[PDB]
Structures are given as structure tokens and as C-alpha cells.
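Structure first, then comments.
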Amino acid sequence: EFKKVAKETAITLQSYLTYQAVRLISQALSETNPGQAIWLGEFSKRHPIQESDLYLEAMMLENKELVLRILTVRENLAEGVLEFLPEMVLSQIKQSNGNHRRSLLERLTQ
Amino acid sequence: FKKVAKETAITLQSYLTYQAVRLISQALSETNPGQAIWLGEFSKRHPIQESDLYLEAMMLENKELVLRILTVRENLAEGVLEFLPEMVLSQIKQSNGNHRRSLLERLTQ
């Protein structure tokens, strides 16, 4: 029952999947149309993918076709990845937690 | 879809840690301002986006806080992870529609 945190994490996740889409598409383009990939690279320097909506809106001024392609790719990733995440993250934290704990307590002894 | 899932899972891990620290600091600033102010200074010196290093770093300075972060992040992790796929997937669809409509309008305008 921490909504503020759920909200901010969801929003973060949204932008991250957006970035994750741009990553895939960038690789694709680095093969197919290099000149366009160079553009995408430097575009992403001028605009933080962290504000994905501001990023996408900004892109509309330059390459509408890509925006659309991003919107699609991002949603597919979302479908493919989202459901596996809770189990995945929870046990990662658990394992990480254990290792830090056992490590920190060993330092006290040693 | 596997590589993405792992990278996302790591980020989310890293992120929830941050989010924990944040929540802890909010309380610390209400309670032990000296500690909170130190926490601030520390965060600047060590990048939270690197939790595992960020934590090991802090193990050399405030073991008691490290252990608290670990407990706190896991509480959030359990309270939040579950409602995440519905929220994000829905949130994307919604942003997706707006963006499409906006864009397709601009095209003819």
C-alpha cells in the first residue's frame, strides 16, 4: 500500500522500456540505414530518454516514422517482459540482500 | 526478450533500492537530521544507479544503514512488484494512443 512508489516505479519502467525499444531499433538501423542511426544517437544526446514523452514529442519534429516505430516496439517489449519481472526482481533483491548481509557480518568478524 | 528482461530486472532492482533510500531519508530528515544530511553528502559521492557498489561503499561507513536499506527495499519490492505489469502496460497503451493521435493529426495539419 505504497502507491506513490508504485506510480513512480511504473513511470520509470515506462521510460525504460521506451529506451529499451530505442536500443533495439538503433541496432537494427546501424545495419540497415547507418546515417539514420548516427542521427538517432546524437538525438538521444540532446534529449533524455528518461522523459520519454518529451523525447517522443521532440522526435515528431524530425522523424515521425521512427516515433511510430518506437511506439510499437516498446509495446511489444512491454507484452513480452512485464509479467516475468516481479518474480525476477523479487528473488534478485532476495539473493542480493543475502549476499550483502552475509558479507557485511563477515566483515564484523574478520 | 530475455536480454531486455534481465536488464529491466537489474534496473528495477537498482531503482527500488534508490526508492528505498529516498523513503529512509524522508524519515531520517524528520528524525536524525545529522544522519540525513550525511546521507545526502554520501549519495553525491556514490551513484545510486549502482546499488551493489553503492551499498558496499556504505558498508565502510554506516553498516547500520546498509542493513536497513536492504530490509526496506525488499518491503517495497513485495508491496509494488505485483501491480507493475498492469500499470506499465496500461500506461504505455495510453501514452501510445495519445502520441499516435497527436502525430497523425500534425501530419495533415
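Numbering of chain B is taken from Swiss-Prot, so the residues present carry the numbers 3-111, in order.
According to its header, this structure was worked out by X-ray crystallography, 3.1 Å.
A Cβ is built for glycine as well, from the same backbone N, Cα and C atoms used for every other residue.
Looking at Swiss-Prot, you'll find the mutagenesis B:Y17 to A noted as follows: Assembles about 50% RbcL8. Under the DSSP three-state reduction, B:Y17 (mutagenesis position) is assigned to helix.
Its own atom aside, the Cβ of B:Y20 (mutagenesis position) has 20 Cβ atoms within 10 angstroms in the protein chains shown. Quoted from Swiss-Prot for the published mutagenesis B:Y20 to A or L: Assembles about 50% RbcL8.
DSSP gives B:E32 (mutagenesis position) a helix state. Annotation of the mutagenesis experiment B:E32 to A in Swiss-Prot: No longer assembles RbcL8, no active RuBisCO formed.
Per Swiss-Prot, mutagenesis B:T33 to A is noted as: Assembles about 50% RbcL8. In the structure as shown, the Cβ atom of B:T33 (mutagenesis position) sits within 10 Å of 10 other Cβ atoms.
B:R70 to A appears in Swiss-Prot as a published mutagenesis result, with the remark: No longer assembles RbcL8, no active RuBisCO formed. B:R70 (mutagenesis position) falls within a helical segment according to DSSP.
If you draw a 10 Å sphere around the CB of B:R102 (mutagenesis position), it holds 14 other CB atoms from the protein chains shown. For the mutagenesis of B:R102 to A, Swiss-Prot gives this note: No longer assembles RbcL8, no active RuBisCO formed. The structure shown keeps the original residue.
Of the recorded residues, B:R102 (mutagenesis position) and B:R70 (mutagenesis position) place their C-alpha atoms 44 Å from one another. The two recorded residues B:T33 (mutagenesis position) and B:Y20 (mutagenesis position) have their Cα atoms spaced 20 Å from each other.
Candidate mutagenesis positions B:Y17, B:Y20, B:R70 yield B:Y17 as lying near chain A, with Cβ-Cβ distance under 8 angstroms.
Less than 8 angstroms from the CB of B:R70 (mutagenesis position) sit B:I26, each of them six or more residues away in the same chain.
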